[PDB]
Number of protein chains: 2
Amino acid sequence: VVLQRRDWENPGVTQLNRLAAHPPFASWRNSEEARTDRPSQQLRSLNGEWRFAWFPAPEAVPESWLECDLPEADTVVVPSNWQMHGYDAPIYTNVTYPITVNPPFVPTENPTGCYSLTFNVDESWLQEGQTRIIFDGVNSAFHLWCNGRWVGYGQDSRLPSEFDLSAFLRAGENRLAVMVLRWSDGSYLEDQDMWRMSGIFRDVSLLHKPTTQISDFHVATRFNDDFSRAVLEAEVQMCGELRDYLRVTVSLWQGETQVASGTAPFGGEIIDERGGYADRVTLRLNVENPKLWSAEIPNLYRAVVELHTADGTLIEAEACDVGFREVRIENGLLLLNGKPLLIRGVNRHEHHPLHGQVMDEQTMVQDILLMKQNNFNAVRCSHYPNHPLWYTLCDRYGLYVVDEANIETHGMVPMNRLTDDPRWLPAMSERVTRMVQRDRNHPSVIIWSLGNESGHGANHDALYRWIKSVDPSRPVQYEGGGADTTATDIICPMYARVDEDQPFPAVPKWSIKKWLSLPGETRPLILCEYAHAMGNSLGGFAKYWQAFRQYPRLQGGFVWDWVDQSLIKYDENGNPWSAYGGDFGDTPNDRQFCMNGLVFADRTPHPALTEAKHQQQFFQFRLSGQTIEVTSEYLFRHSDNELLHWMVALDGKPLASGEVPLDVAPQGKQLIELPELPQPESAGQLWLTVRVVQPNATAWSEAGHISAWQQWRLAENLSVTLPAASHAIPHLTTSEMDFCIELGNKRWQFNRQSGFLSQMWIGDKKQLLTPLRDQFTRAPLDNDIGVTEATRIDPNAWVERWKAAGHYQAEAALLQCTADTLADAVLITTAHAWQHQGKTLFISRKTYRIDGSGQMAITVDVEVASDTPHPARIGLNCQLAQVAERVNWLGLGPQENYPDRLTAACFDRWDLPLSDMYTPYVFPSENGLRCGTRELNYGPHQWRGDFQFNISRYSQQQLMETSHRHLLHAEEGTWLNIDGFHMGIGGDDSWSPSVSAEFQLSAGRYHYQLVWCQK
Amino acid sequence: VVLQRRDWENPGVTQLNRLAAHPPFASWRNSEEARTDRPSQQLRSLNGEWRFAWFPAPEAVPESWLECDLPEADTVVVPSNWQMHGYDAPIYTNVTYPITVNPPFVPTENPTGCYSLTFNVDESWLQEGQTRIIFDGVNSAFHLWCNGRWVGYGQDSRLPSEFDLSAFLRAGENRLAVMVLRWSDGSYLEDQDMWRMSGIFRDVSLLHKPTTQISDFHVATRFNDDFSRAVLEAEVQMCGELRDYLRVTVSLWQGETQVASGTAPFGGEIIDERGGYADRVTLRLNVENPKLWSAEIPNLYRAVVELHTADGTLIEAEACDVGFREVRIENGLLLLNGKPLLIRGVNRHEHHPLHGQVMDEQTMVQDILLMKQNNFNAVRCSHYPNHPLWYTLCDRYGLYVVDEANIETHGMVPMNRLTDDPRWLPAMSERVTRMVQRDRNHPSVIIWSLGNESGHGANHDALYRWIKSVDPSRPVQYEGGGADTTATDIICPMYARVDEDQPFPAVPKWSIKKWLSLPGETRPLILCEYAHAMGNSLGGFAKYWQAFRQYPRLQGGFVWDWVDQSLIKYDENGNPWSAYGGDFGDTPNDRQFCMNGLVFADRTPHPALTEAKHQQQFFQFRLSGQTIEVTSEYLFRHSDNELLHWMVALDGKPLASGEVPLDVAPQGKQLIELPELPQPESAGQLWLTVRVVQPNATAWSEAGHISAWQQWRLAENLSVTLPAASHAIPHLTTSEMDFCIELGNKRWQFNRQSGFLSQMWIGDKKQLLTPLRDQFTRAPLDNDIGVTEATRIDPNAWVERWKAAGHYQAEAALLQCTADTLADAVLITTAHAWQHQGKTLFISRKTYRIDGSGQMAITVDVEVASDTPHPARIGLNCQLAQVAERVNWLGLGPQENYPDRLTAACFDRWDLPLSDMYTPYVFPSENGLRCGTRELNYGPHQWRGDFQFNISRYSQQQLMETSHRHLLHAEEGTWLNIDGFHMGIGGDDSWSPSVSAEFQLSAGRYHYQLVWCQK
Ligand SMILES: [Mg+2]
Ligand SMILES: [Mg+2]
Ligand SMILES: [Mg+2]
Ligand SMILES: [Mg+2]
Ligand SMILES: [Mg+2]
Ligand SMILES: [Mg+2]
Ligand code: NA
Ligand code: NA
Ligand code: NA
Ligand code: NA
Ligand code: NA
Ligand code: NA
Ligand code: NA
Ligand code: NA
């Protein structure tokens, strides 16, 4: 029957004998345990070692397994993904389905995981009531047997499947057998851009309920106009025998204090001509001056639902955290408790580099802490309902949640092929309705989502309306089919740009500013995905936030995404390394596209996280003369844990500082008058830095946490006083092959055939391993590469334009190399043409001026052919002989910053170990640049000017040629790139060019100057 | 597998291996055949004799039956309901489910019909392409086998279930085996108020399609503002291998004239980021000055869809009738082709008294013709999709159709228990979606309905939105949950009254006039059910029509209902009689509530049909002096088949008549000035009668068809001239027991103990069989009875009020009986009191004046206690000794008419056989009354006055005591009821008092007078 019916190839069968969905239950038999959320004896964990055997297909599974353990089976931790134990490979594919697209059919070779457990059940559980098993997550479909008897079947990898075991269990020893199929008709609705894994990957539990039981309960909170009064409504449903003595009590608690209570017999109001629900009751509780829930202040109450007899005997209790909040859209604005939200959101997948898609409390809390510490207030469950603990943590720590149905059919052609088909409506409906039934009592959930990337079909409209009917308290959003369809309350595009239209046929991505004002359009716009953080990315992040702050109806977005989906693999010595698509023999695959995180898989931040934190700041600053105006972007809280530190420094040297407590009302302003500062004697630029510091620890941060910063240039005194003329004069020695400049112990050698500074000597010590040469290219970033392949070139990608133009292949041709003696200096003049196939790409004209002080002044003037693709950089590079421990610079830092991602960086004197000047992106690229640098110190060297630089033990060539960071090897000496100019990194998306025009090197002619000396 | 899975007790399983729903297909392989709608060689009927065996449960079916005919099986006609063949009892229950309410479970005793067929298949059908079987209707669930091999399973009794037999069939002889279950989880959605039957009750057919095929096609018609231009859009879908040489042509035909044609290869427009549908194409055809479809003028075009190769080789053709019409709601009005409809509708069940629920073309045509002849323009498919031919006939004859999903869960408590439950969303969705997929191309379908009497649940909202999304061309309506929910475009209440509110909790039925203007309400209102035509009913029909005409947003309604659901049974003599609920041993049952029709089951009209025809007239009339103003209520057609006949008569005697051609524009007026009419010499009332006559036959009516009529009183000349005094003088003979009056061969006898005229003689011949006595009661009508039972009294019902007050048991007490001699007459004076348990209900005071002419003038003055329930009638009753062939009267006729149902009746001289003065309602009651009667003649008797009367061979007692018409026996002589006053019959509904105040006998004191003589 089981093998014959092939229920995993039938979208009309999504379950057999599965119990109804409901909010989290524990069946407390003690009301106080329910109130305080203590463990329940009635809810037992089956998270232990199970027996496991892997089979190539369900047809290969022996019947004996239903009754007896297989001798060949292993013992494995559950929950787990069986790919993480090496039974087969995880597959990373983005859009293209991992299986042949032939719905509802799956491959005959269908990896089958056979799980079994021998466990004890006490007779007390079987003498009365109902024992159910709960599988919180099984990927992707499964049949269940208990003591050799078939119980049921379930689909949807991301919601709990529950089965009544009461008639299957015996007192003492029992055996569960779970046959998990990797592929099913459900897989067609599970095409999310993530590792394709399988197994029992969320908690398994047994729950005992009385025969007369709470089967469901819904909590709603409605408010008056100023939120000074609330009514809590709790609808409670029961199963079992109705009796006149049965009662439901709902009590509301603020910590230790009961603030309200209501008791009633069963029997709801008259619904229609046939009467009402005899098995339901609604309790209504008045609450005066409720403490309101928000991400700013996650005030929670506890609702306890008691099923009991009239004479006071408890039957069972259930409970939930209640957050008093109202979500509504009014006049085109998403409002929370009457105030317009600004969503500082991020998309978060459930990913662990060791455990795959198994989530633990520690990792969840780590993520939430890091999110809040980085000024995020919102998370999107991309793209499925999460582990149930996630919502409880968001309730308590305070994050806004978009809860999203496990529906993605991205690889279909067209994308709505299944979602417009009524035969797939039953399957889709269950993914939506069962999510709502599970999660509707969580205050952190403020918006429902119908899924992701599934086009727009009639099934979406139907389910949109279903949600609106059953839960009017939350807007519904859905991006598919152009982001502004009839199935969405919120214009929720993915990767729509700030100012630039992308007018794709049928599904255009308008500029977000333009989108709001399209004829007839009135809805708020919140990007469901934006700022694709793949590798060295988040270029132009500030452009979004400027727009969000300027336009009331631009209410923010969710960054894509939180965490790199890299997996751990081990070399021959047991050393771990980060792996991406293809590293497991998985093919076809989408390589490094699984890594789009603000943090690495181990939760180490990428540099881009600081840019996010800064732009998402909750305090805004203006400077007018002596006054600092601080504006609060908080909606609800006063600044009762905030003090402003200010500091004035002259080229990094502190001259004055102080602190002022912040006392700013939500949306309010505070004016801070700086004391009159002394004018410094020496020349240079004065810089003001302010930082907002939280003196007191919170649930989510340590004492001294910095939440905001800003800088301004103050007075500048230009250096006019001439350097005292040195007595020494350098001498020029000329040969046919070289110009040699000597200043006592110092030598500079210019090769006359190449025209470059080929060597520098400090006595007998060589300073260079490679000549100082112009560089116009960078080891391409993920954004430069996009979706290009060796198999299939994308001619539009920056890297392919640079390659085709011969930028990487261009050879320098010497046009001019001359040497002149001045009164106190030697002047070397050079000109080079970079050419490819007879076409001149760049001309570099340089002067090197070496004077008696031993300083080499380099002037560089570059022409770039207007018809060549704009170059990645305009700079110099060399391999220095020296390897020094520290890098010291006066410029923007401390972290990596690029021209379109430098707002978070502060101008100061920074000092880091060399290793910190390299960013270990899993896929190597140009990295570690610091911009706006006026002075750089490394070993014996000092460079001064106004430049961008990176410094590391890796050449651009090696970074370009190496696909994985763990394969990089430190080269001899140190590679230095000093750029007059560097192209933006972009990141609006990572599959088309996204570097904004103002950050492309299009000026045609470029000038920079450097001074190189020994310090 | 089949027995173990129990798919019929699982709402998650509505089918197995069933093909997608689609519009009617025939797979023509010739384009001209498709165009002319001739039979297709590729569509074969399996409507022949099948083998049938009945079993008590599916478990009792022998395995051998899959392979071999059961010798004990019978050869039966298919389509059929097996109850109609006597294999088990049909069940009539209204609301209460015929099975224990325990979803999704059905009784273990589940009647099972085993159908089988040995049939031949042509070799050519199997050599190429696809052979499918189509079951148009199987009640209620079935498994299918072919040549012993299991094919599939299907639910939903009212839509076709189709299965691919290509892999199952052999050339030559094949055997189908169909196991049909009476009860399934589907039964929970099929609780319509009708006989509960089962079997293969609609067509079975085989369809051959090519491998490369048209799998679906949708036709839409859009118009400019004045409907002078149209675009026909045809979306065509294919299945099979796509080839670049494939083409679709859509040609549109107006009769023999091709109007437009378009050809394209496959490949739709880009839909989303993944492209478009490669397997679809949309053709757009321009149509100048299209002939528009309406019920008034059902103009049709033919659309032919050809799948072919580029070189011109036809693969296959499909086709449909196209009606160019637009249905929209604008400014609160339902518009067809820009004009506001007035729905003259009726609910029609599919019912045949011999064949049960099997429909045939002849009966359908008979129904449509009778509907249109009686001024109906609309039909509601209560409460399920109809036999596919129904829509074709409505397309061609011109009726507006409400197509309704097969969803009714009336007996649930509360009514929305299933429809609000997401577990039942899949089963409900299929009932809606598969209906739309089948019927969306029919122009006659103007409104979609979500089902009937299933409360209002979130599933309704989802499916409402689904329809609105897939088909914006038709409004969606649904009555459940109060008739004005978010799941309806039209306020569509059932049995809402005209002026009287019925403020039921949660689901009030407001006055329809009041409902329209409720705060915020803007929608049109069309009653989905009104004017419950159960038995002697349709009292107050005129009140609805007056309101419909006065209020723009009251756009009519659908009468409940077309045809009595009586069934034919046979008594000992083999004689057929009409049976209702309970007559098959079915229990519980709802007795005569299955009979609510305007026509008897054999399509003979009830008297109420004429009231409907008259009120639904399309011409309105006013009289002013000599001028008749005729107003047309047609929206589209001119009166191009109409003339007006007028007639003026003095008390039934013709004086003048004439004919005038009608030339009225739609919504226009025509003024007709009557010629100078000669003044009548003799006394009496002149009456003007006009009739609209259709001189020419149509598709739906005969030459001479009368479509409308109206009457007015003109001049009246009151009789002032004294009758010449007769020389004869009556003599009074007085005894202790009697007063006797003699006048020649005539005698009148008044019993002095009873106080009534006990006998009259013409010579020696007795005239009376019972004395002439007052009567205050009637044999109760269905409307008087309502839902009352002997086991459960409804004290509110009229009959129970009359019974409780002792009206039926009240005995006449003589207060006074005196005789006096006048100058030329004898005067008998009587007074009676009717009393029950010491309470005086009625007092009757009479004078009988017998003069020399042999005339007896009776004056009656009645007092009715203000605190007794108002009596059903105030009149006289006697059993006449004579039985005469004819009844002749001057008054309202010719048909039965009552005070609240007499607008259709005309004043004239009528002459009918006695049998026509009895209405054979299947449930006997007071019947055959004629109102406004000034003269009545029967045998030697004449009664003059202003009275209502009925006359028949049945006493009120027998009518009241006899449950079925076939059990009535003509009594000796003739029963005459002559009423001064008679209570209305009501009928707004038939479960609560529905007689309007103005038709209740509440005046307290009543006067009437009669003259009894011998003409
Ligand atoms: Mg399935
Ligand atoms: Mg995707
Ligand atoms: Mg800044
Ligand atoms: Mg079923
Ligand atoms: Mg009903
Ligand atoms: Mg009239
Ligand atoms: Na904004
Ligand atoms: Na990705
Ligand atoms: Na503060
Ligand atoms: Na690389
Ligand atoms: Na009207
Ligand atoms: Na009925
Ligand atoms: Na005419
Ligand atoms: Na009767």
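Here chain B follows Swiss-Prot for its numbers: 10-1024, in order, are the residues you see.
Placement of Cβ uses the backbone N, Cα and C atoms for every residue, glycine included.
Under a cutoff of 8 A between CB atoms, and with a sequence separation of 6+ in the same chain, the neighbours of B:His541 (mutagenesis position) are B:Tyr504, B:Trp569, B:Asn605, B:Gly996, B:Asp997, B:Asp998, B:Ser999. Among the features that Swiss-Prot reports, substrate binding site is placed at B:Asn103, B:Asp202, B:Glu462, B:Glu538, B:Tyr539, B:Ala540, B:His541, B:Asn605, B:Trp1000.
A mutagenesis experiment is reported in Swiss-Prot for this position, B:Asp202 to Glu or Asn, and the note states: Causes a significant decrease in binding affinity in the absence of monovalent cations or in the presence of potassium ions, but only a moderate decrease in the presence of sodium ions. In the three-state DSSP scheme, B:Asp202 (mutagenesis position) falls into the coil class.
Swiss-Prot gives this note for the published mutagenesis B:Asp202 to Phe: Obliterates all binding and catalysis. Here B:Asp202 (mutagenesis position) comes close to B:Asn103, B:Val104, B:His419, B:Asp599, B:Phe602, B:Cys603: these same-chain residues lie at least six apart in sequence, with C-beta atoms under 8 angstroms from its C-beta.
Taken from Swiss-Prot, the feature Na(+) binding site covers B:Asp202, B:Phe602, B:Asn605. In the three-state DSSP classification, B:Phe602 (Na(+) binding site) falls within a helix. Within 10 Å of the Cβ of B:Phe602 (Na(+) binding site) there are 22 other Cβ atoms, across all protein chains.
Within 10 Å of the C-beta of B:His358 (mutagenesis position) there are 23 other C-beta atoms, taking all protein chains into account. In Swiss-Prot, a mutagenesis experiment is listed as B:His358 to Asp, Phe, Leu or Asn, annotated with the note Less stable to heat than wild-type. Causes significant destabilizations of the first transition state.
Swiss-Prot lists B:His392 to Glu, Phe or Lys among its mutagenesis entries, and the accompanying note reads: Essentially inactive unless very rapid purification. Causes very large destabilizations of the transition state. The secondary structure of B:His392 (mutagenesis position), as reduced to three states from DSSP, is coil rather than helix or strand. With a 10 A radius on its CB, B:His392 (mutagenesis position) counts 25 other CB atoms from all the protein chains.
Annotation source Swiss-Prot lists Mg(2+) 1 binding site at B:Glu417, B:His419, B:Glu462, citing experimental evidence. Non-local contacts of B:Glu462 (mutagenesis position) by the CB criterion (under 8 A, 6+ apart in sequence, same chain) comprise B:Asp200, B:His392, B:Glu417, B:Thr418, B:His419, B:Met424, B:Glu488, B:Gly489.
Quoting Swiss-Prot on the mutagenesis of B:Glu462 to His: Slowly inactivates galactosidase activity by reducing the binding of magnesium. It increases binding specificity. Secondary structure at B:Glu462 (mutagenesis position), taken from DSSP and collapsed to helix, strand or coil, is coil.
Residues or ranges marked as active site, proton donor by Swiss-Prot on the basis of experimental evidence: B:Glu462.
A mutagenesis experiment is reported in Swiss-Prot for this position, B:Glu538 to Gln, and the note states: 10000-fold decrease in the beta-galactosidase activity. Taken residue by residue with DSSP, B:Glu538 (mutagenesis position) is part of a strand.
Quoted from Swiss-Prot for the published mutagenesis B:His541 to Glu, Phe or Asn: Poorly reactive with galactosyl substrates. Less stable to heat than wild-type.
A C-beta separation below 8 Å, combined with a sequence spacing of at least six in one chain, links B:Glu798 (mutagenesis position) to none of the other residues. For the mutagenesis result B:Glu798 to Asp or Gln, the note given in Swiss-Prot is Small increase of the catalytic efficiency, when the sodium concentration increases.
Swiss-Prot documents B:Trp1000 to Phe, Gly, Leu or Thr as a published mutagenesis change and attaches the note Decreases affinity for substrate. In the three-state DSSP scheme, B:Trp1000 (mutagenesis position) falls into the coil class. Of all Cβ atoms in the protein chains displayed, 19 besides its own lie within 10 Å of the Cβ of B:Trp1000 (mutagenesis position).
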Shell of the Na(+) site beyond B:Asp202, B:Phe602, B:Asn605, same chain only (C-beta within 8 angstroms of their C-beta centre): B:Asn103, B:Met203, B:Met543, B:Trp569, B:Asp570, B:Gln574, B:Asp599, B:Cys603, B:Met604
Least buried by Cβ count (within 10 Å) of the binding-site residues B:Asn103, B:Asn605: B:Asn103
Close-lying recorded positions around ligand 12 among B:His358, B:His392, B:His419, B:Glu462, B:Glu538, B:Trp1000, where CB distance stays under 6 Å: none
Residues within 8 Å of the B:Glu417, B:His419, B:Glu462 Cβ centre (excluding the Mg(2+) 1 site residues themselves): B:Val104, B:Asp200, B:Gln201, B:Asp202, B:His392, B:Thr418, B:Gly420, B:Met424, B:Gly460, B:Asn461, B:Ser463, B:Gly489
Recorded positions near ligand 5 among B:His358, B:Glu538, B:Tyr539, B:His541, B:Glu798, B:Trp1000 (Cβ under 6 Å): none
Cα-to-Cα gap, B:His358 (mutagenesis position) vs B:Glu538 (mutagenesis position), nearest whole Å: 13
Integer Å distance between the CA atoms belonging to B:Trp1000 (mutagenesis position) and B:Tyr539 (substrate binding site): 13
Distance from B:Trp1000 (mutagenesis position) back to B:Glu538 (mutagenesis position), taken between C-alpha atoms, in Å: 14
For B:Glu417 (Mg(2+) 1 binding site), the three-state class that DSSP assigns: strand
Where B:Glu798 (mutagenesis position) falls in three-state DSSP terms: coil
Other C-beta atoms that fall within 10 angstroms of the C-beta of B:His419 (Mg(2+) 1 binding site): 21
Cβ-Cβ neighbours of B:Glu538 (mutagenesis position) (radius 10 Å): 25
Conformational class of B:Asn103 (substrate binding site) under the three-state DSSP mapping: coil
B:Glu417 (Mg(2+) 1 binding site) CB neighbourhood, other CB atoms within 10 A: 25
